[PDB]
Amino acid sequence: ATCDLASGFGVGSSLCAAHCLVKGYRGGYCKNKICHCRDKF
């Protein structure tokens, strides 16, 4: 899962962002324990 607890003292926003950058997003943030990406080109 993208989001957890030991996500670098967070939830999983940094991973979500970087991970989605690979796909084609310009941002990523974990909300409601779910990786929600933003800006899909």
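Counting begins at 1 with the first residue displayed.
Looking at the header, which is where the method is noted, we find solution NMR.
Placement of Cβ uses the backbone N, Cα and C atoms for every residue, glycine included.
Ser7 to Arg (Swiss-Prot position 69) appears in Swiss-Prot as a known natural variant, with the remark: In strain: Gbng3365b. In sequence order, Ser13, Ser14, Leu15, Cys30 are the residues of the chain that are 6 or more apart from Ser7 (variant position) and have a CB within less than 8 Å of its CB.
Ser7 (variant position) falls within neither a helix nor a strand when secondary structure is assigned with DSSP, and so counts as coil.
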